[PDB]
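What follows is a short report on a single structure.
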Amino acid sequence: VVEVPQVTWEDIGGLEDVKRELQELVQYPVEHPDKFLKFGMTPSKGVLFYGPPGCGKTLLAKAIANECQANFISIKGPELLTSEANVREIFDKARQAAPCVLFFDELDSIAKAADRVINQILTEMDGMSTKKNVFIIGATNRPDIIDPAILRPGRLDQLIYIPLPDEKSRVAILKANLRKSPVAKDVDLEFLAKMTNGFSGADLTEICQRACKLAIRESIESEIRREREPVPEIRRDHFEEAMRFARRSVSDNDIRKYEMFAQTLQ
Ligand SMILES: Nc1ncnc2c1ncn2[C@@H]1O[C@H](COP(=O)(O)OP(=O)(O)O)[C@@H](O)[C@H]1O
Ligand SMILES: CN1CCN(C(=O)c2ccc(F)c(F)c2)CC1
Ligand code: NA
């Protein structure tokens, strides 16, 4: 299904720098149209996100579409395998659906025949002007094997690091996830963020999911027995019990590799 996503910038904890850069990248063509004309600048055709899994790359792509009131079409790399007019149909349907965000996920799987499913993509990209109102986003967990062709000018205009959250970003991820939930005053998300160094945004969300299930199940069971003869809250002890099944999903070894790659790009 193709639709405007309901994810906003507010649902995304941390990454405040990346967010302002992305807003300007899409707001400037429409907010200062007379200045984009005077100096002869073309709006951007795409970006590429990279980083450890579960840290917000898909969320950012959806929030960009919600910003532009645009449709979102998501395509996972492995499923382009049956077959090179596959690459052509997708660009048609995205052009049909304009203004549209076209998101290529798991592009590490294609970086490894398949040699020019890539080449069919580069040709669709050059053949599609910015006047078509399609904005391309890719993501990958394997920045080491990115073909630099997809980044030459006229294609994806920026490569952007989305890292594991630091301590302040973990507090924000926790708050954004719980923003419309009834949380008890005895829970200290700043202490929770301290105890979860190395956790991804997805790892943090699961803790929030379990703690909520625990309070709802407890609500069920207690009314069932008071049946024998006031909105309930998610309490500190629900979070205490959710933490038992909590451990990092990204290894210290992969983090080093990601940090080397990004630090050498200074
Ligand atoms: N920065 C973040 N803020 C809030 N939630 C997050 C963040 N990053 C990840 N999550 C949680 O983890 C899930 C997976 O995030 P996703 O963006 O799909 O990861 P990937 O970087 O692999 O695209 C999200 O749906 C959300 O629940
Ligand atoms: C899929 N697993 C095993 C393979 N893998 C890497 O080799 C890797 C990790 C981080 C990097 F920054 C990088 F360039 C490469 C990713 C994790
Ligand atoms: Na990922």
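We number chain A the way Swiss-Prot does; in order, the residues shown are 468-549, 555-584, 596-712, 727-763.
We read in the header that X-ray crystallography, 2.2 Å was used to get this structure.
Cβ atoms are placed via backbone N, Cα and C, with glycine included.
The ATP 2 binding site annotation in Swiss-Prot covers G521, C522, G523, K524, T525, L526. Look at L526 (ATP 2 binding site): DSSP puts it in a helix.
Under mutagenesis, Swiss-Prot gives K524 to A with this note: Impairs catalytic activity of RNF19A toward SOD1 mutant. Does not inhibit interaction with RHBDD1; when associated with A-251. Over all protein chains present, the Cβ of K524 (mutagenesis position) has 23 other Cβ atoms lying within 10 Å.
Here Swiss-Prot describes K524 to Q as a published mutagenesis experiment; the accompanying note says: Impairs ERAD degradation of HMGCR; when associated with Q-251.
Long-range Cβ contacts of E578 (mutagenesis position) within its own chain (separation 6+, distance under 8 Å): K543, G544, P545, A622, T623. Experimental mutagenesis is annotated in Swiss-Prot for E578 to Q, with the remark: Does not inhibit interaction with RHBDD1. Increased interaction with CAV1 and UBXN6. Impaired autophagic function. Defect in ubiquitin-dependent protein degradation by the proteasome; when associated with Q-305. Increases interaction with ZFAND1 in an arsenite-dependent manner.
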Of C522, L526 (the binding-site residues), the residue whose Cβ has the fewest other Cβ atoms within 10 Å: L526
Distance bridged by 5 unmodelled residues (Cα of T549 to Cα of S555, Å): 6
Deposited-model gap closure distance - 14 residues unmodelled, Cα of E712 to Cα of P727, Å: 18
Lowest local Cβ density among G521, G523, which the record lists as binding-site residues, within 10 Å: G521
Direct Cα-Cα distance, rounded to whole Å, spanning the 11 residues left out between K584 and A596: 12
Secondary-structure category, per DSSP, in which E578 (mutagenesis position) falls: coil
